[PDB]
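Below is one structure, written out as structure tokens; comments come after it.
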Amino acid sequence: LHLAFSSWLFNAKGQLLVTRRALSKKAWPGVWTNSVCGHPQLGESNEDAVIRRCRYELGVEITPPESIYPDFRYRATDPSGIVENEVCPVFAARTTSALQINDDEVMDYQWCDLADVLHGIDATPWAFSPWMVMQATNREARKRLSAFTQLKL
């Protein structure tokens, strides 16, 4: 088992940031997925890991990450047999600065309405990363994502 995390980022307007993994990524390259995900460092909290990776991959600052699916665990296998088994708590947060893309990690991105992303995930789950789908289909997690679509002034 390995430790990891996943995060869903929204802007002040309530739009969700979806990203596409770079072609050079070892696992799931070129796949559309939720905002960010990674792995915490030896003595680092999950919250700080989210903050660190948001800065590293998206060059963005965020509000305090909220835990929306702490017990999420998953074992998925990428297109060339690479297998991943991890404890992956899920978080949601709002961006507080403009994005500055790191193309070694992200090859494309889109600010969208959550309602549309959920419709896409429900209709064609194969077009997205498996963890994005599994996380978005959890009733409790989905309710928290919905809460982040509120306009924040």
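Going from the start of the chain as shown, residues are counted 1 onward.
The backbone N, Cα and C atoms fix where each Cβ goes, and this holds for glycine too.
The DSSP secondary structure for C37 (active site) is strand. According to Swiss-Prot, the feature active site maps to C37 (among others).
Counted within 10 Å of its Cβ, the other Cβ atoms near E86 (active site) come to 18, all protein chains included. The active site annotation in Swiss-Prot covers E86 (among others).
Around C37 (active site), the same-chain residues six or more apart in sequence whose CB sits under 8 Å from its CB are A4, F5, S6, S7, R53, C88, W131, listed in sequence order. For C37, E57, the entry in Swiss-Prot reads Mg(2+) binding site.
Annotation of the published mutagenesis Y74 to A (Swiss-Prot position 104) in Swiss-Prot: Reduces activity by 99%; the original residue is retained in the structure shown. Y74 (mutagenesis position) counts 15 other C-beta atoms within 10 Å of its own C-beta, drawing on all protein chains shown.
One entry in Swiss-Prot concerns the mutagenesis experiment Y74 to F (Swiss-Prot position 104). Its note says: Reduces activity by 97%.
Mapped onto three states, the DSSP output places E86 (active site) in strand. In this structure, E57 (Mg(2+) binding site) is part of a helix by DSSP.
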